[PDB]
Amino acid sequence: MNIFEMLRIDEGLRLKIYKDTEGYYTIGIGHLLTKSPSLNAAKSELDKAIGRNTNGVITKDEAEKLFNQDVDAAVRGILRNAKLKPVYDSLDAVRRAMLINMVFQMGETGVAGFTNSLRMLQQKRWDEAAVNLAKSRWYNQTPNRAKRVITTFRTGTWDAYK
């Protein structure tokens, strides 16, 4: 599987503005519009982000393009990070997916704070990293989402993505 498909699973797809997990106006694949409590503020970012009056409504092609641009960010962020690059560079096709997944959801900084996990990942210390990642607030946060991630770092296959 594709990163696009894993993110639809974990993030979901949505052609019209909606509050996320925390209640933030979102759209497409895990797209944050604003923290602010103004649907009106959401639509205006939508539009700017689109370069058209969508009145919250986007079109797949729109969605698609968004995300890709979103994935792009994360990946570079990874590419610029001293803590992540080597870890990333080290992983197999699949575990690298989880990684960007992680950074797609929490940010570069938020993710690099995981010294220990990251190190094990590097050493290929699979059940150990997992043990550690399961102590995080982030695992408490989204346990359903954190569960698949860990599992897969555990496995090295997409098994859990079904």
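Residue 1 is the first one shown; counting continues down the chain.
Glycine too: its Cβ is placed from the backbone N, Cα and C atoms.
Database features, via Swiss-Prot:
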type     : residues               : note
ACT_SITE : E11                    : active site, proton donor/acceptor
ACT_SITE : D20                    : active site, proton donor/acceptor
BINDING  : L32, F104, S117, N132  : substrate binding site
MUTAGEN  : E11 to A, F, H, M or N : Complete loss of enzymatic activity
MUTAGEN  : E11 to N               : Loss of 84% of enzymatic activity
MUTAGEN  : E11 to Q               : Complete loss of activity
MUTAGEN  : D20 to E or Q          : Loss of 99% of enzymatic activity
MUTAGEN  : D20 to A, N, S or T    : Complete loss of enzymatic activity
MUTAGEN  : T26 to E               : Complete loss of activity at neutral pH; covalently bound substrate
MUTAGEN  : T26 to H               : Facilitates transglycosylation more effectively than hydrolysis; covalently bound substrate
MUTAGEN  : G30 to A               : Almost complete loss of enzymatic activity
MUTAGEN  : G30 to F               : Almost complete loss of enzymatic activity. The enzyme is destabilized by 1.5 kcal/mol
MUTAGEN  : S117 to F              : 10-fold decrease in enzymatic activity
MUTAGEN  : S117 to I              : 500-fold decrease in enzymatic activity
MUTAGEN  : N132 to M or F         : 2-fold decrease in enzymatic activity
MUTAGEN  : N132 to I              : 5-fold decrease in enzymatic activity
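Spatial neighbours are here defined as Cα atoms within 10 angstroms of one another, and by that definition the neighbours of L32 (substrate binding site) among the mutagenesis positions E11, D20, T26, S117, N132 are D20, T26. Pairwise Cα distances among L32, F104, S117, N132, the recorded substrate-binding residues, top out at 28 Å. In the structure shown, across all protein chains, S117 is the one of the mutagenesis positions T26, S117, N132 with the greatest number of other Cβ atoms within 10 Å. Here the C-alpha separation of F104 (substrate binding site) and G30 (mutagenesis position) works out to 9 Å.
According to its DSSP assignment, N132 (mutagenesis position) is helical. Looking only at the mutagenesis positions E11, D20, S117, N132, the one with its C-alpha closest to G30 (mutagenesis position) is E11. Taking the mutagenesis positions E11, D20 in turn and counting surrounding C-beta atoms within 10 angstroms, the largest count is reached at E11. For the mutagenesis positions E11, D20, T26, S117, a Cα to Cα distance of within 10 angstroms from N132 (mutagenesis position) holds for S117. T26 (mutagenesis position) sits 10 Å from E11 (mutagenesis position), taking the C-alpha atoms as the reference points. Between the CA atoms of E11 (mutagenesis position) and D20 (mutagenesis position) there is a gap of 10 Å, rounded to the nearest whole number. Look at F104 (substrate binding site): DSSP puts it in a helix. Secondary structure at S117 (mutagenesis position), as computed by DSSP, is helix. DSSP assigns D20 (mutagenesis position) to coil in the three-state reduction, outside any helix or strand.
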